Amino acid sequence: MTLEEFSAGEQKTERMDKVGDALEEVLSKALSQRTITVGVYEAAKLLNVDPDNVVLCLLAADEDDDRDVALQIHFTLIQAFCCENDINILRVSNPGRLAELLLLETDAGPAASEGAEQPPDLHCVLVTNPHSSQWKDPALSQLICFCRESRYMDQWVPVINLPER
């Protein structure tokens, strides 16, 4: 008989760790809208399905991706496509923390991975709008702002390392 669950808090600032916190909030809501893509190799598919609707892509690079030449090409491939339609993107340094997010409340559908050793996939998500472009929220505004400043430094892609729970 143990019940002390009551956690809360708020702040109103742009900060580096707040970028990946903010991302987790929006993606959870974006599953609730059912208007998003998932999986690194959907690059060609999403370009042929809803290229006008595309708003932002996320990629999560493993330690194992530093040795996967195909998945490295998949990252620069999806980067060519989003740039062609003017769509910003972000590359997270932490495969485990983005894998935590897909367990919390985004991608809460049939997306779990419990086997021997499956290959690196299900490490990307893409946010897209309906026929009325309304994807803002204060969280994704913080993301766009941060990503624009680091992109201004001649980085073709901004990058970050988001916190644990």
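Determined via solution NMR.
The backbone N, Cα and C atoms fix where each Cβ goes, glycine too.
For the mutagenesis result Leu77 to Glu, the note given in Swiss-Prot is Abolishes dimerization. Under the three-state DSSP scheme, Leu77 (mutagenesis position) falls in the helix class. The local packing around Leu77 (mutagenesis position), expressed as other Cβ atoms within 10 Å of its Cβ over all shown chains, amounts to 14.
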